[PDB]
Number of protein chains: 2
Amino acid sequence: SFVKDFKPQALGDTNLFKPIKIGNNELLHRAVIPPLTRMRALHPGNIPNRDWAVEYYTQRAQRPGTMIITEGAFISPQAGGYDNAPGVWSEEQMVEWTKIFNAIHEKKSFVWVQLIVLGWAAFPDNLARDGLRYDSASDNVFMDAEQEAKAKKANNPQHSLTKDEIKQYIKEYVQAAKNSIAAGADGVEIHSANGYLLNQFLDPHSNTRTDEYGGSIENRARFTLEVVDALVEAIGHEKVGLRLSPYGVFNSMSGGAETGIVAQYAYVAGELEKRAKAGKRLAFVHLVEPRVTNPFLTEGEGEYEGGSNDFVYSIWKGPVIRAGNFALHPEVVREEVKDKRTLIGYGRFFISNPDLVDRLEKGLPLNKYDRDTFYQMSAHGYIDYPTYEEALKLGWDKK
Amino acid sequence: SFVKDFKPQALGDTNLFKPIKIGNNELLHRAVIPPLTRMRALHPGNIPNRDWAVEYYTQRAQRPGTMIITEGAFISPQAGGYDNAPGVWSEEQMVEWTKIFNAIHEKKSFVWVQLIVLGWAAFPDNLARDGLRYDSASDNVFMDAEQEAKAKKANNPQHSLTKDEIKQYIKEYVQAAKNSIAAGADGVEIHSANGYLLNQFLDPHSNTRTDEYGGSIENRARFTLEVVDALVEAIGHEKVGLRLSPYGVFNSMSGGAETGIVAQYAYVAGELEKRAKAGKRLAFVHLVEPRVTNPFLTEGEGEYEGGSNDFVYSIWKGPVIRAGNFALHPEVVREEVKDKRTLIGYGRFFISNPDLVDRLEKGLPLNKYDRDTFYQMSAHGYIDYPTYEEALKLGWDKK
Ligand SMILES: Cc1cc2nc3c(=O)[nH]c(=O)nc-3n(C[C@H](O)[C@H](O)[C@H](O)COP(=O)(O)O)c2cc1C
Ligand SMILES: Cc1cc2nc3c(=O)[nH]c(=O)nc-3n(C[C@H](O)[C@H](O)[C@H](O)COP(=O)(O)O)c2cc1C
Ligand SMILES: C=C(C)[C@H]1CC=C(C)C(=O)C1
Ligand SMILES: C=C(C)[C@H]1CC=C(C)C(=O)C1
Ligand SMILES: [Cl-]
Ligand SMILES: [Cl-]
Ligand SMILES: [Cl-]
Ligand SMILES: [Cl-]
Ligand SMILES: [Cl-]
Ligand SMILES: [Cl-]
Ligand SMILES: [Mg+2]
Ligand SMILES: [Mg+2]
Ligand code: NA
Ligand code: NA
Ligand code: NA
Ligand code: NA
Ligand code: NA
Ligand code: NA
Ligand code: NA
Ligand code: NA
């Protein structure tokens, strides 16, 4: 069915429908697909779904000139810990990714691989089974009671990374980025948001290290910026973006309750702008909005009103993608896109609307999403959401 | 004469005319007099002007419930270097300050002493004459060619403060604050703006130290926060405010050209909010706006459009005073005061309009200021600017 209490607005008369260049890609509009984990990858081997993933991405690439950021992809086995999320370290994985990239490109759209390392969000019991560590910045604070329980049962203790192990992850980021580009991707996004490993280093709650990787703003940002620099050198600044969620609390990050949080993220933004003036400007910075501090709460919940991401614009002078509860708020998007370097990521409603871009342009009703199939091993709630045409044929306008 | 090309607007229907409590003071409106050096203090001894200073402040206290921040006052001889700016270290000084405070209080207004230390802005030749050092954070970067010339001639080299000398300044801040309160002031403002000594420590251009007072965000902020803590302990958090100018370039500060500048100031704001949650909230943070990056450029010049101070509001949750080109822009003030913890500092137009508050309320013409008498040793351009009533009697409406 369509979302019941929603008054659509056509956005075709706004900058959302003005072309913009991001890295090497000439986007034809500024509605971006942000990274969305769907858990259809197959075990063993963290292989992109051989039955459905091409179709899923093809559907969502249908509007020409759309920028798609993939679901997060593990850079290595040690970086993972969910059996049904994909990786980008193996030949068998890359064979499937290449088909996905080719399909997106045939629709004249673009694809950026999000590179992920889980840290304390990983399942310690899956990792123990595979003879892998359970990693984080520190070993004296733990994500939550369920993770604690899983770790006790699996007898797999949270492990504070050594400097050598940080370097090994950096090597893996580099190879994963190279694999992605060689397989046909337009670029990569470094995930430093949502409470995964890089965020665990940025955040003073999860990072209580006393070496050069913790204990100050500069030190907490070190790992993230090392990955940035390593990938810029490996594949080019124009093929690299960075994702941040300054106000996020998902996976036990501090958000606005930490009074130093703006400073921490302002520092990162400043260091990116320094590199940009020095000839190496990232393709984009991607921000999760305080509109959504936890993406598994229904739209309107988990809003933080005590802070804004606008500070980033005073510092970083490149493109900015913003995501978080924008689909149901065209009135907000209309204002935000007046800034000529702002793009809008639409997550949950791109799950449920393969033709979302057409619907945004024309002010059409939106398909409701089905949270029960966000992570299911099924084609249902993955590739069977209808376009607007299909929805009308199905009688959804009278449901 | 009145300002010729200005269309006044009455602001009496806005929050500018709603009462607010700042520290111990019940302000009746939110038009604040920011600190304005006038150079009428007498030499020797840096004594507030015995002929005119009481009258000057009395005039500008005339609207009941006005918050007045004094001209900057030196905490010690070593902190000074201008012969005609006042100090707050001596009995002879405090005798005059007490008369000033009493006069302001008789008008049912309030007075906060701004405490200053010049650093590299001081005149090296005056200091040499008095057997004093020429101080800054570092000794390998210098303010400008004129200061260099003065230092060479006076044979008084720029000196990088030792840690012991920083401690001595802190002792002096404490005694100056105590002197101010004991003499009758309602509070003090710590000047950490406009390129004076504390700002010279905050800014990475002027601070190239490799000890604990430089080389990182936390270290560059150390001196400012030490002064904050020392004064909070000495006279109470409710009697202390802090002034900052993140985007200022006056006295050779970096402003927005430094990509780390927002992070630096965001850190300070965060550390103030941390103290506030821990039971010691400063009375206010006072910000100079990027509207005015150098206060000796005519309104509209030296505007920096690449940055906003709005970031401070995401971090610091107390009152914020904002200053910079607001007198000629009532349309901007009308929007800014919709925020219920925002006050507006009016500098140059309070120099020229002793009854500025009445004029803001009622939308009256403003007296032009005379920059030639900003720093003159004269009553002219100090205590002879007319109220609106006096200006009409003088025929200014037909000039
Ligand atoms: C099912 C689901 C999966 C997600 N997967 C990822 C991910 O792999 N990487 C990431 O950075 N964010 C991920 N997110 C967060 C989204 O990219 C996005 O920021 C968030 O959903 C808010 O935007 P929205 O309100 O438009 O849905 C996910 C969100 C959802 C709901
Ligand atoms: C003549 C003059 C003297 C000033 N003296 C001081 C001072 O002692 N301390 C300070 O922090 N700022 C000082 N300032 C800066 C002002 O407080 C204020 O921030 C600035 O003039 C911008 O506001 P305006 O546009 O309303 O004049 C001075 C400015 C002027 C023009
Ligand atoms: C497993 C992952 C790759 C994603 C899970 C959900 C969110 C919000 C992420 O950021 C990462
Ligand atoms: C001599 C001083 C006390 C003031 C001089 C001018 C400005 C803008 C200040 O901030 C300080
Ligand atoms: Cl609904
Ligand atoms: Cl799993
Ligand atoms: Cl490449
Ligand atoms: Cl004029
Ligand atoms: Cl002088
Ligand atoms: Cl006291
Ligand atoms: Mg169902
Ligand atoms: Mg004259
Ligand atoms: Na259905
Ligand atoms: Na419409
Ligand atoms: Na099938
Ligand atoms: Na789950
Ligand atoms: Na005159
Ligand atoms: Na009016
Ligand atoms: Na006289
Ligand atoms: Na002068």
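Quick note: numbers on chain A are straight from Swiss-Prot, i.e. 2-400, in order.
According to its header, this structure was worked out by X-ray crystallography, 1.5 Å.
Using N, Cα and C of the backbone, Cβ positions are placed for all residues, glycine too.
Here's what Swiss-Prot has on this protein:
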type	residues	note
BINDING	A:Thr38, A:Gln115, A:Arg244, A:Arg349	FMN binding site
MUTAGEN	A:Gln115 to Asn	Strong reduction of substrate binding
MUTAGEN	A:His192 to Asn	Strong reduction of substrate binding. Reduced oxidation of NADPH
BINDING	A:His192, A:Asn195, A:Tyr376	substrate binding site
MUTAGEN	A:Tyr197 to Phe	Reduces oxidative half-reaction with 2-cyclohexenone 6-fold
ACT_SITE	A:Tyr197	active site, proton donor
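Known features from Swiss-Prot, placed on the structure.
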residue	record	Cβ contacts under 8 Å, 6 or more apart
A:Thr38	FMN binding site	A:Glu72, A:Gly73, A:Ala86, A:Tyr376
A:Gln115	mutagenesis position	A:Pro36, A:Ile70, A:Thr71, A:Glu72, A:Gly73, A:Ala74, A:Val189, A:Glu190, A:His192, A:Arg244
A:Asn195	substrate binding site	A:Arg244, A:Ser246, A:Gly249, A:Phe251, A:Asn252, A:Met254, A:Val289, A:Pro296
A:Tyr197	mutagenesis position	A:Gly73, A:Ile117, A:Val118, A:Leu119, A:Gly120, A:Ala122, A:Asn252
A:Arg349	FMN binding site	A:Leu37, A:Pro296, A:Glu300, A:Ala328, A:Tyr370
Which number gives the other C-beta atoms within 10 angstroms of the C-beta of A:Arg244 (FMN binding site), all protein chains shown included? 28
When DSSP is mapped onto helix/strand/coil, what comes out for A:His192 (mutagenesis position)? strand
In DSSP terms, helix, strand or coil for A:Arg349 (FMN binding site)? helix
So if I take the recorded positions (A:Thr38, A:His192, A:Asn195, A:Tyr197, A:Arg349) and measure from each Cβ to the nearest atom of ligand 1, which come out below 6 Å? A:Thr38, A:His192, A:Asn195, A:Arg349
According to DSSP, which kind of secondary structure is A:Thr38 (FMN binding site) found in, if we only use helix, strand and coil? coil
Helix, strand or coil by DSSP: which one applies to A:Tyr376 (substrate binding site)? coil
